[PDB]
Amino acid sequence: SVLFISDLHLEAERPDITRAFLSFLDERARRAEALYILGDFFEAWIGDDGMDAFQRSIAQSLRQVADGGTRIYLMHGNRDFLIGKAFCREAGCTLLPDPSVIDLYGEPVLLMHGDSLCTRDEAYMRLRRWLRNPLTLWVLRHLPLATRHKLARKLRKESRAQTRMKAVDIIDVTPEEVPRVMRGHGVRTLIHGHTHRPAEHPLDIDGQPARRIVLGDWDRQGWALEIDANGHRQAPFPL
Ligand SMILES: CCCCCCCCCCC[C@@H](O)CC(=O)N[C@H]1[C@@H](OP(=O)(O)O)O[C@H](CO)[C@@H](O)[C@@H]1OC(=O)C[C@H](O)CCCCCCCCCCC
């Protein structure tokens, strides 16, 4: 089987999430063929050269699972898009671009963090385009660590303020973007996180059934999607 998780927002100040995550590695990820982490694994990332002791310990825990035979894949999210290849080597994982299509038991499956589908959130779209500009990425990776933390705090603070003012249908995925991107990639299954609204959404693409599976965030309970050759299940578990 293969496991999918996202939106853990791991940080030292949430040991309830960390404990649940490590228990998840011990009870489930170790016996899976692969684990996919679809963004927002960490609460924030300021660049691989700014990794702190907590983040390093998380990497070591991932690496123990990878070294035991489970393949681990990590995709960027809006919190942790600065993760680079050094971190991935340390954690024993492979960096996957957003979007990626994988072969899952003979079916092509599209993986995204999900924020790129939230096209009605125009202020966020402007921010995202800027953050992912190669010039921005270069600058951010070459600022003093103290300065990076200050910018990260500012971004979090302004984001929390603005998001409290946005209706659900500003921040959730744009409905018509879903068939657009799924058709474009030739898939009938899409898995993403970001929106904190765990669910499975049927839809019709060109007359055929399709599904969009949304991974749950770990703020109040853990979530995992498990897929094997014969079916799938997403379910929560306590922190
Ligand atoms: C080294 C510096 C870079 C470090 C990067 C590490 C990031 C640390 C966390 C901050 C980034 C991220 O949280 C911001 C973000 O993505 N917010 C959108 C997201 O809400 P979350 O709060 O992330 O859950 O999802 C919401 C739903 O999709 C969406 O609405 C939120 O986006 C906003 O609220 C954006 C506002 O609308 C516009 C904010 C403009 C901010 C201007 C100040 C930036 C200063 C420069 C930062 C480098």
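By the numbers in Swiss-Prot, the shown part of chain A spans 2-240.
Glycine is treated like the rest: Cβ placed from N, Cα and C.
Counting only same-chain residues at least 6 apart in sequence, those with a Cβ under 8 Å from the Cβ of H10 (mutagenesis position) are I18, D41, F43, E44, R80, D218, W219, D220. Residues or ranges marked as Mn(2+) 1 binding site by Swiss-Prot on the basis of experimental evidence: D8, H10, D41, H197.
For the published mutagenesis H10 to N, Swiss-Prot gives the following note: Does not bind to Mn 1.
Sequence annotations record features per position, and here Swiss-Prot assigns Mn(2+) 2 binding site to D41, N79, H114, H195 based on experimental evidence. According to DSSP, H114 (Mn(2+) 2 binding site) is assigned to coil rather than to any helix or strand.
The substrate binding site annotation in Swiss-Prot covers 79-80, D122, 157-167, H195. Residues within less than 8 Å, Cβ to Cβ, of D122 (substrate binding site) and separated from it by at least 6 positions along the same chain comprise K167, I171, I172.
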From the binding-site residues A162, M166, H197, pick the residue whose C-alpha lies nearest to the C-alpha of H114 (Mn(2+) 2 binding site).
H197
Euclidean distance between Cα atoms of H195 (Mn(2+) 2 binding site) and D8 (Mn(2+) 1 binding site), Å:
6
Would you mind reading off the Cα separation of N79 (Mn(2+) 2 binding site) from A162 (substrate binding site), to the nearest angstrom?
16
Could you tell me which of the binding-site residues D8, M166, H197 have their C-beta within a distance under 6 angstroms of some atom of ligand 1?
none
